[PDB]
2 protein chains.
Amino acid sequence: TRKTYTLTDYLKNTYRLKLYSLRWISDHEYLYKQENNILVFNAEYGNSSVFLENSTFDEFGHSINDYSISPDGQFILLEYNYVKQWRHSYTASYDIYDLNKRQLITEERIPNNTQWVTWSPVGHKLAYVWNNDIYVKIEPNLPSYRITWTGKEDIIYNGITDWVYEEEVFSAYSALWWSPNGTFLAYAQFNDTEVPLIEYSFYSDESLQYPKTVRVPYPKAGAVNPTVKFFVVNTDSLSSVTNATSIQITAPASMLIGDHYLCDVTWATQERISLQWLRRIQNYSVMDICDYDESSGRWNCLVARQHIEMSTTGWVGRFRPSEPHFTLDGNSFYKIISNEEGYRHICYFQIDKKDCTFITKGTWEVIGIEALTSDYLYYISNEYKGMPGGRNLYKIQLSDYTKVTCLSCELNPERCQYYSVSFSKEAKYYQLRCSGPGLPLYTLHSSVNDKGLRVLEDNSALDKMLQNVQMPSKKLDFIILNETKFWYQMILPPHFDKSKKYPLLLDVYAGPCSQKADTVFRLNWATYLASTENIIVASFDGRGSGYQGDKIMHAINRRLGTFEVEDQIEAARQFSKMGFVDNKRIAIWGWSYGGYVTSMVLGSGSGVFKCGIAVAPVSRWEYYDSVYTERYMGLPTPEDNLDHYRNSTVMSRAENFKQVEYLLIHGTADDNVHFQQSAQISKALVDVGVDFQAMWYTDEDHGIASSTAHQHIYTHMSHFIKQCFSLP
Amino acid sequence: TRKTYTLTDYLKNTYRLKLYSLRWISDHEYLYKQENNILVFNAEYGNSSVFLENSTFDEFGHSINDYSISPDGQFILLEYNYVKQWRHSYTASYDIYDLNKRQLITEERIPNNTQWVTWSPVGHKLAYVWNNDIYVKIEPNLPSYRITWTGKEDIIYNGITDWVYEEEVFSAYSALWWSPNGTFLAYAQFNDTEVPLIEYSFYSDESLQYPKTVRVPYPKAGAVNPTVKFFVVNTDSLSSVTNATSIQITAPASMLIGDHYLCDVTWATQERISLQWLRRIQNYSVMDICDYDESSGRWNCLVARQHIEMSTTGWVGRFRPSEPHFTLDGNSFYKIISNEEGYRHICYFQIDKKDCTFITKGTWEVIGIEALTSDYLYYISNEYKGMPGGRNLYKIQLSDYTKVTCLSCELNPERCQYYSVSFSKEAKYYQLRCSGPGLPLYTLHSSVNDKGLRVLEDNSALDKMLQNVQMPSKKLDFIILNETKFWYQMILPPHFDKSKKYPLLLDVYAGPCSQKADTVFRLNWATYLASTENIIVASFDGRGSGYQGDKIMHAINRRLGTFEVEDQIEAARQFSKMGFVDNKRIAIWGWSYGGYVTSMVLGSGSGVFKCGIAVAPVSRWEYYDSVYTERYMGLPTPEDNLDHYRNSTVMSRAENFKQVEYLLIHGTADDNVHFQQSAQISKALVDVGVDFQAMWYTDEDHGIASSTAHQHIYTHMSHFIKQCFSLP
Ligand SMILES: *[C@@H]1O[C@H](CO)[C@@H](O[C@@H]2O[C@H](CO)[C@@H](O)[C@H](O)[C@H]2NC(C)=O)[C@H](O)[C@H]1NC(C)=O
Ligand SMILES: *[C@@H]1O[C@H](CO)[C@@H](O[C@@H]2O[C@H](CO)[C@@H](O)[C@H](O)[C@H]2NC(C)=O)[C@H](O)[C@H]1NC(C)=O
Ligand SMILES: *[C@@H]1O[C@H](CO)[C@@H](O[C@@H]2O[C@H](CO)[C@@H](O)[C@H](O)[C@H]2NC(C)=O)[C@H](O)[C@H]1NC(C)=O
Ligand SMILES: *[C@@H]1O[C@H](CO)[C@@H](O[C@@H]2O[C@H](CO)[C@@H](O)[C@H](O)[C@H]2NC(C)=O)[C@H](O)[C@H]1NC(C)=O
Ligand SMILES: *[C@@H]1O[C@H](CO)[C@@H](O[C@@H]2O[C@H](CO)[C@@H](O)[C@H](O)[C@H]2NC(C)=O)[C@H](O)[C@H]1NC(C)=O
Ligand SMILES: *[C@@H]1O[C@H](CO)[C@@H](O[C@@H]2O[C@H](CO)[C@@H](O)[C@H](O)[C@H]2NC(C)=O)[C@H](O)[C@H]1NC(C)=O
Ligand SMILES: *[C@@H]1O[C@H](CO)[C@@H](O[C@@H]2O[C@H](CO)[C@@H](O)[C@H](O)[C@H]2NC(C)=O)[C@H](O)[C@H]1NC(C)=O
Ligand SMILES: *[C@@H]1O[C@H](CO)[C@@H](O[C@@H]2O[C@H](CO)[C@@H](O)[C@H](O)[C@H]2NC(C)=O)[C@H](O)[C@H]1NC(C)=O
Ligand SMILES: *[C@@H]1O[C@H](CO)[C@@H](O[C@@H]2O[C@H](CO)[C@@H](O)[C@H](O)[C@H]2NC(C)=O)[C@H](O)[C@H]1NC(C)=O
Ligand SMILES: *[C@H](N)[C@@H]1C[C@@H]2C[C@@H]2N1C(=O)[C@@H](N)[C@@]12C[C@@H]3C[C@@](O)(C[C@@](O)(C3)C1)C2
Ligand SMILES: *[C@H](N)[C@@H]1C[C@@H]2C[C@@H]2N1C(=O)[C@@H](N)[C@@]12C[C@@H]3C[C@@](O)(C[C@@](O)(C3)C1)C2
Ligand SMILES: *[C@@H]1O[C@H](CO)[C@@H](O)[C@H](O)[C@H]1NC(C)=O
Ligand SMILES: *[C@@H]1O[C@H](CO)[C@@H](O)[C@H](O)[C@H]1NC(C)=O
Ligand SMILES: *[C@@H]1O[C@H](CO)[C@@H](O)[C@H](O)[C@H]1NC(C)=O
């Protein structure tokens, strides 16, 4: 008999997806790690040599976390003693190894506890951040030049982000931007002097007698934000002057009038940089285009080259204003912007004309611009078959916009409906990554005629293993509400029979611009629930969801905790109408925004749901950070949106939890959604005499992702769902 | 058929015990609050007058928390704006009402946020502590004299205790001691400069955007302790123009050689004070007897008058060295000390003689000396019927030790086996307070011929109510281990039938010198479990337990988490073989030390217990405070007892929790047993893959005693026990 996909299968990673992670080092070659050996592959023919033997660093004395090779191929940066900070940030030690002379460098080493390091884009200059200040090495073995002196722990950040810029603005820790040939180093400086601190206990190993208090500058909604400045230094002057001058580029007057953010930095040429700025009220953004002036040594941004983007129905961009892609000469650029119908499409700008030309259109959206050549622009969209949850690679002829070719749509239509892409240095080659609905498939292509050169990884090994398992199926479809299609997916038990009635778990996220119905193949907890426990696991993308235009996405503007919550309840009613759901056994669960929505649904008094699980939920918008929260909610003041901030809390719905079984879970060291949020939910439930189940996870963060904690939480949740559904 | 005692009855206080709380104001009269009116009673005849009408302060404008009348009856201190701190400490505002004028005092008022206030023992002087400094008022409407100028929040404490002296040494916030006629004010000063802080989050009301971090100087085991100094000031020679001179009494040389504590302060005469000092290794203590020298102005403690008290088998005293009771002339004293066999009895000392004479003896213990006259010493003991869990009042004739009279034993032997007492100022009269096994009974007596004057409160109203309820019964008996009897009690369901098999819950505390098997009448959770759920609730006093001599009490010296744990298991094993216990349904629960023992038992692998609940448990002795932990454990150093500190943790037993159902509960704002302790238990269980149930209580402290939290925790625990025992 074929076994099912069990909880242990999921928790012990018995059935692993194979990857093919490569790193392009040129237009024709990439690096790849095969059994600890770093190999160089030739793209055209597929042959390889050993770049770095696995035995090279056997006597190093430290486990190597990662490597980074200089762009000129002369040096390799070895990263070790990795200590994670937030989602992207960490500290590490670094050694540099000379490849041409086969030697480690012991002279003038990068310090321990270095926060960030990057090679220049050409050659082998290094910039790094240490104790919140920027340093530059022209040569790996020579003394560093200090660039900034103002760095101060938790206060002034030079060339790295503070908590909120890392998580909500840049999705990155770095704040250093080398010019294309490495002459200039641009950087941001953040000042968190008056930003309040979130404080929480960290217990550590049992040996630690007194708990540590972690203290992090973190602006909650409406609080004092960090301020920002932007600078550019000429690194070629460093060896000639004792102290090189950092030249400030100031934000536009339209930004300086109040609170604002720096939201994009993009080099256009050797001597031209674009900066995007965003008002704290995030429906107005300004792009400056700034040129170096040789005679004055200053950077000037002509107003004739300033571009404004605003939104009358919501915020700017999906999560921020989109990034520009400059043509080689730097005199024009392409950018995804919302069109007059509210659909995100590629627009083409000359740097000194304010009106752009849309080069794509239709009732679907461009997801990202991936590459730009003299002849073609390459982009990912969900055009194909009008499925907003699919992703394909297209190219558009720059001399004739009517000529658009899909490069991935027909490669394997049944197996592959969701693609991402990685182009070589000048887009001569590309790797396609298919992630579903079948098993992941990695292929390599040449851009001249888009020929498929070879299959890199086809997951044949996993395919063989899964033959002996009763795997669930997946249905992706839509329901029509008020003349609008809303997409859903169901993970269906093996041998699914529509004449029978199944328990159902609604797996919710539902944050603005999110998508939970797609064509991606996943091996996760839902796979187990469907395969082993015969539970249907459903998800629904309602109002506020992404990739379907602004009419849908902006529906929850200034009104979080309303329509997107109502639409999950309605989805459950619609699934019941399909005839194969046991209406006595409907449950709901989610994590973060999904935890908030789960809790709001459970507190609604709808009577639809028997039970639910909230993991690390938001409970009150005033407890979450300014950049994310205010994007959708504006400010929590009587003059703006305080009334809605106050009636969209989980705590106000406490009395209605009397009608449901609730399990509330939170990691105690969650720096993102603070434990505070669940502590206030539990207190409110206690105050009204509602019984519920709880679990804290000591020292876990938002991911609850340590190997043991991951296994424990899914085990605890599994018992709860099974009890709720009367399943042995 | 009649109702049972329900969970709601317990939680809503449906059946209330009546009290009779009086305060003696002389040898002949006492005060008593009846219907908010304060009445004065004549002891001899029982007639009364209204002292203060309940309407006097109708226009006061504040809710009055408490009152304190001056010893001369001329003033009343009114306490309001009460804000709780720790177990005993709080701050408050104070007004003073002048009874001669019938007016509130409007000048030179006691400051807001006052930490402690006390009248002199005679007359109407006041001493108070505000912002950690001591002040004295000679008359209530006159300006205060500032005694100390060194007070500093969290650092220097004058006349009040720090966290650990409050909880573990004096069981009080005050560290001020007036001489008998009010001439001198003695005080301690605590210095916490190098004591590390426990830090934990406090979430407050939902309106608070950022959690607050609470920081308390708290020495965990082996950490830097507070240091102490002792001073005496003459309040009769205070000046408006000169700062007050405090005279220091330094600790003896035998104490100064290392870390030590001040553990007792007792005035002997108007010009003689006794102090007891205790080494940090608490098996050695010294009493100094210090006389005022009217010509030098010093306090001199003659070496010839020092008294050493040491223990070879354990620590000194039950929880600290006992208080002396000085004779009229202050030249001799009576004190409870452990005799040669290890039983605590009254010893009679001359102040300048090394050897004392035991005036009581036997294999039972004196609980406390309650009053001393020239003729008689009055004491409470468990002599009667050799029952260590009973308490009676005795007097011994000081001129003839063969003449011992039990004053309470025969008053009402079926109803009353556990007494406490309150004597009038010079012991002309005493109130007896019986607390079981029947309903509490309060009576008044005269000392001259031990006449029973009147019944003050007999709880006949509650008796009438309980006749309509199926109440449980209580069995008190013993089992014999190694020729030693160990006492247990069982709360037995109504209509108990020994041919039937009942589930059993073992209610455990089992801390050193504790007693859980006694003759006290209680209305509590156990009452409900037995009455309504038909569960037997048993408790057992094994090794380490109190009031039965040092052989038993000192058995766990340097070895907490050994014999007292093993003895609970052995007890339950014996119970499980009794023909009326279902061996498949035995549970265990406890709070604090009881949570520790519950957890240690559940991690023992004994297999005896199906499930258990630990509330606010200790998990590792290095996490608890120095004064308590080291008394039993010594220091956590390789040279002392580190190995046993490391072997006695809950965390080390995590693997054994695989075969039990465990529920772990802790208040997040517990300043006593820190949330840290349970956070470490949960992390250990997660690390070995053990599933368990958890509940945190936001902003609750060690008591989990807010109205709503109290109701919630017992509701949660009730569901858990009922599910464990398969009860509907
Ligand atoms: C990073 O830290 C390591 C380990 O502390 C440093 O290596 C040595 O550490 C030992 C003590 O363990 C000391 O004797 C020296 O300070 C170090 N000696 C040498 C030869 O390195 C190391 O120095 C640190 N790295 C940098 C770049 O400062
Ligand atoms: C970062 O911002 C702070 C202001 O929030 C600046 O620090 C000072 O702030 C104090 C009080 O907030 C003022 O008295 C000063 O005028 C500010 N300036 C200085 C020089 O102390 C601070 O200067 C900023 N730091 C940097 C590096 O820009
Ligand atoms: C990197 O780019 C910079 C900026 O364009 C180049 O430096 C300039 O070169 C031009 C012409 O070669 C000179 O007129 C200027 O004096 C230079 N300006 C500055 C600020 O340096 C530089 O040539 C490039 N570097 C390399 C290695 O090609
Ligand atoms: C950006 O959003 C703000 C806040 O909604 C808009 O502010 C206007 O001013 C106040 C509220 O701040 C109201 O009296 C107006 O009705 C708001 N206008 C609206 C809601 O349309 C501001 O108009 C927005 N900017 C853009 C370009 O749409
Ligand atoms: C209890 O009763 C006695 C009277 O028997 C009270 O003593 C009397 O007090 C009143 C006024 O205070 C005087 O007029 C009498 O002269 C007193 N008589 C005696 C014999 O002393 C006593 O005050 C009462 N006590 C209380 C508390 O009400
Ligand atoms: C205790 O605090 C109260 C309130 O702050 C003080 O109240 C006084 O009366 C009003 C408000 O009730 C204030 O405007 C005055 O400043 C206060 N002063 C006086 C002289 O009454 C009160 O005084 C404080 N008590 C003490 C003893 O400091
Ligand atoms: C309270 O205790 C501290 C010691 O913990 C005393 O302060 C000094 O402590 C430092 C080390 O922390 C030593 O260098 C000094 O010798 C100590 N005292 C002096 C006077 O130098 C502090 O003085 C004490 N305060 C009081 C009021 O007793
Ligand atoms: C309270 O006790 C004190 C201390 O014994 C008494 O004051 C002493 O007694 C006499 C007063 O006549 C003097 O010789 C001493 O100088 C006093 N000592 C001090 C330290 O002041 C006082 O008399 C007692 N009070 C009463 C009312 O008897
Ligand atoms: C009080 O207890 C301490 C420690 O338990 C005893 O100290 C002795 O001396 C040193 C210092 O710790 C140790 O090496 C010895 O082993 C201790 N002797 C023992 C445990 O017998 C001290 O003896 C005890 N005091 C009394 C009166 O028994
Ligand atoms: C939960 N995911 C958390 C609470 C609310 C929704 C916001 N949360 C975040 O962590 C945000 N920092 C991000 C920001 C973007 C968009 C997200 O939907 C997903 C994310 O990875 C990137 C994290 C919410
Ligand atoms: C729990 N009860 C806690 C942990 C360990 C046993 C000690 N605990 C205390 O709170 C102590 N501070 C006290 C000290 C004495 C004796 C006790 O048994 C009871 C108490 O009220 C007085 C508190 C333990
Ligand atoms: C691949 O093969 C070509 C010859 O066919 C050779 O020139 C090249 O060096 C090889 N590349 C690698 C990375 O082995
Ligand atoms: C370098 O110059 C900057 C800007 O004037 C100044 O703040 C800093 O102190 C200087 N550093 C040194 C070492 O002179
Ligand atoms: C009393 O002592 C304090 C603190 O040293 C000082 O500020 C004050 O002036 C002193 N008063 C007199 C009268 O000396």
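For chain B, we keep the numbers from Swiss-Prot: what you see runs 39-766, in order.
Cβ atoms here come from the backbone N, Cα and C positions, even for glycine.
Neighbour count (other Cβ atoms within 10 Å of the Cβ, all protein chains): 9 for B:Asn85 (mutagenesis position). For the mutagenesis result B:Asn85 to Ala, the note given in Swiss-Prot is Does not inhibit dipeptidyl peptidase activity, interaction with ADA and homodimer formation.
One entry in Swiss-Prot concerns the mutagenesis experiment B:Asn92 to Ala. Its note says: Does not inhibit dipeptidyl peptidase activity, interaction with ADA and homodimer formation. DSSP gives B:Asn92 (mutagenesis position) a coil state; it is part of no helix or strand. Remark: B:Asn92 (mutagenesis position) has B:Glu73, B:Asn74, B:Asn75 as non-local neighbours, by Cβ distance under 8 Å and separation of at least 6 in sequence.
In three-state terms derived from DSSP, B:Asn150 (mutagenesis position) belongs to neither a helical nor a strand segment and is classed as coil. Neighbour list (B:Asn150 (mutagenesis position), Cβ cut-off 8 Å, at least 6 residues apart, same chain): B:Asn119, B:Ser131. Among the mutagenesis results in Swiss-Prot, B:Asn150 to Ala has the note: Does not inhibit dipeptidyl peptidase activity, interaction with ADA and homodimer formation. The residue drawn here is the original one.
Secondary structure at B:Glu205 (mutagenesis position), taken from DSSP and collapsed to helix, strand or coil, is helix. Listed in sequence order, the residues of the same chain lying 6 or more apart from B:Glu205 (mutagenesis position) and placing their CB within less than 8 Å of its CB are B:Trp124, B:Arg125, B:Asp663, B:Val665, B:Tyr666, B:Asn710. In Swiss-Prot, a mutagenesis experiment is listed as B:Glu205 to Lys, annotated with the note Inhibits dipeptidyl peptidase activity.
In sequence order, B:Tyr547, B:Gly549, B:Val653, B:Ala654, B:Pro655, B:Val656, B:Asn710, B:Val711, B:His740 are the residues near B:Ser630 (active site, charge relay system), counting only same-chain partners six or more apart with C-beta under 8 A. If you look up Swiss-Prot, you'll see B:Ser630 (among others) marked as active site, charge relay system.
Counting every protein chain shown, the number of other Cβ atoms lying within 10 Å of the Cβ of B:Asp708 (active site, charge relay system) is 22. According to DSSP, B:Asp708 (active site, charge relay system) sits in a coil region rather than a helix or strand. Here Swiss-Prot flags B:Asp708 (among others) as active site, charge relay system.
According to Swiss-Prot, the active site, charge relay system annotation covers B:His740 (among others). DSSP assigns B:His740 (active site, charge relay system) to coil in the three-state reduction, outside any helix or strand.
Taking Cβ-Cβ distances under 8 Å and a sequence gap of 6 or more within the same chain, the neighbours of B:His750 (mutagenesis position) are B:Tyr735. Among the sequence features in Swiss-Prot, the mutagenesis site B:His750 to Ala is noted as follows: Inhibits weakly homodimerization and dipeptidyl peptidase activity.
Between B:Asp708 (active site, charge relay system) and B:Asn85 (mutagenesis position), the C-alpha separation comes to 47 Å. Of B:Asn85, B:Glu205, B:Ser630, B:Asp708, B:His740, B:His750, listed as recorded positions, those near chain A by the criterion of a Cβ under 8 Å from one of its Cβ atoms are B:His750. Within 10 Å of the C-beta of B:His740 (active site, charge relay system) there are 20 other C-beta atoms, taking all protein chains into account.
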